[PDB]
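The structure appears below as structure tokens.
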Amino acid sequence: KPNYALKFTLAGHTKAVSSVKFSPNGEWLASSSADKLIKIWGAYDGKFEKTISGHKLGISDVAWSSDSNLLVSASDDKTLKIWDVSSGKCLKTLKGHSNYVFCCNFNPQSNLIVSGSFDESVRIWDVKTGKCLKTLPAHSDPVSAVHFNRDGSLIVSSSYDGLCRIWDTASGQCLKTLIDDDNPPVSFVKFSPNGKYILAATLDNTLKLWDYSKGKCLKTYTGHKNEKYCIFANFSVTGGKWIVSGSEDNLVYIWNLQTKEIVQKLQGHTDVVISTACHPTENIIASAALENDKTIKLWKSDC
Amino acid sequence: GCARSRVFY
């Protein structure tokens, strides 16, 4: 079992925090917020680094390029923005979604950005030019998450419509659809670091580890509260192999990935823990919470 | 606010 202990509470956003992501190089934490701002913090000392601004509505997601130099953000203003981290300048504005942009990610080579939107589409964008290369008619309801696999050849998307879909990046064709016979809305999805599995949250308080090729549910994680919001979940791999997720009871939940037992709950947030992130090399978790809380917490474990 | 901090759809 891990022993995550609180190290820092990061205050400064004036509305709900929506998303936190560690830079691939481990130096930085980026956070997006309903307050329209991105904030950059030191990953190891919690020190505020800078504020990046320009979205004229709130931001639901943010993501790092693989070389840690760029960020992409997704906003209620229907655009994504590509930012140069060092300068804080907006390098591109990605236009073409017709409703809120909900989620975003670079591919590993970081020449592409994938976005999902309330307009029910998944868009694939060229980073260099800001051009939209593809609009995928992905879902029949808002798209809650989009994620590339380890080589960028696959995209996984999830939606309130209840489906998890796997797309061939190059052709844009849907390779696989996962269904649950029930339609719980699917609120989050990502590939496992190896790309063999998909981790899917549904709004029935349930996380599931899937083999997408086989189409089998391997693992179920429960005990947390998730019925209303799209909460990020994570594979923790730097120490023990955990599943990490926020929860609507204001706790961070940590499960043993293989046994599915809950191994730790992190207490201290005072609103829904909407987002968690796992540091790439250290046993460090970042968590962030909604309007009653507005803070980010950094937690450290010996394993 | 932002879409993710509001109750999903």
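The residue numbers of chain A are those assigned by Swiss-Prot, with the residues present covering 32-334 sequentially.
Per the header of the entry, the method used was X-ray crystallography, 2.1 Å.
Including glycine, each Cβ sits where the backbone N, Cα and C put it.
Taken from Swiss-Prot as is:
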{"type": "MUTAGEN", "residues": "A:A47 to E", "note": "Strongly reduced affinity for histone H3"}
{"type": "MUTAGEN", "residues": "A:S91 to F", "note": "Strongly reduced affinity for histone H3"}
{"type": "MUTAGEN", "residues": "A:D107 to N", "note": "Strongly reduced affinity for histone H3"}
{"type": "MUTAGEN", "residues": "A:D107 to A", "note": "Strongly reduced affinity for histone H3. Significant decrease in interaction with KMT2A"}
{"type": "MUTAGEN", "residues": "A:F133 to A", "note": "Strongly reduced affinity for histone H3. Significant decrease in interaction with KMT2A"}
{"type": "MUTAGEN", "residues": "A:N225 to A", "note": "Loss of interaction with RBBP5 and reduced ability to stimulate KMT2A methyltransferase activity in association with RBBP5 and ASH2L"}
{"type": "MUTAGEN", "residues": "A:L240 to K", "note": "Loss of interaction with RBBP5 and reduced ability to stimulate KMT2A methyltransferase activity in association with RBBP5 and ASH2L"}
{"type": "MUTAGEN", "residues": "A:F263 to A", "note": "Strongly reduced affinity for histone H3. Significant decrease in interaction with KMT2A"}
{"type": "MUTAGEN", "residues": "A:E322 to A", "note": "Strongly reduced affinity for histone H3. No effect on interaction with KMT2A"}
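Structure with Swiss-Prot features highlighted.
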residue : record               : CB count, 10 Å
A:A47   : mutagenesis position : 25
A:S91   : mutagenesis position : 31
A:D107  : mutagenesis position : 24
A:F133  : mutagenesis position : 28
A:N225  : mutagenesis position : 10
A:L240  : mutagenesis position : 20
A:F263  : mutagenesis position : 26
A:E322  : mutagenesis position : 15
Open item on the list: Near A:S91 (mutagenesis position) in space, meaning Cα within 10 angstroms, which of the mutagenesis positions do we find among A:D107, A:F263, A:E322?
Closed with: A:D107
Open item on the list: Short of 8 angstroms on C-beta distance to chain B, which of the listed mutagenesis positions (A:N225, A:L240, A:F263) are there?
Closed with: none
- [ ] Measuring CA to CA, name the entry from the mutagenesis positions A:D107, A:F133, A:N225, A:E322 that ends up nearest A:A47 (mutagenesis position).
- [x] A:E322
TODO: Using C-alpha atoms only, work out the spacing between A:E322 (mutagenesis position) and A:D107 (mutagenesis position) and round it to an integer in Å.
DONE: 17
Open item on the list: Please give me the mutagenesis positions out of A:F133, A:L240, A:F263 that lie within 10 Å of A:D107 (mutagenesis position), comparing Cα atoms only.
Closed with: A:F133
TODO: To the nearest whole angstrom, state the Cα distance for the pair A:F133 (mutagenesis position) and A:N225 (mutagenesis position).
DONE: 25
Task: Conformational class of A:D107 (mutagenesis position) under the three-state DSSP mapping - done: coil
- [ ] Name the secondary structure element type, per DSSP in three states, that contains A:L240 (mutagenesis position).
- [x] strand
Open item on the list: I need the CA-to-CA distance for A:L240 (mutagenesis position) versus A:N225 (mutagenesis position), whole Å please.
Closed with: 13
TODO: Between A:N225 (mutagenesis position) and A:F263 (mutagenesis position), find the distance joining the two CA atoms and give it rounded to the nearest Å.
DONE: 18
Task: Where A:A47 (mutagenesis position) sits in the secondary structure, as DSSP reduces it to three classes - done: coil
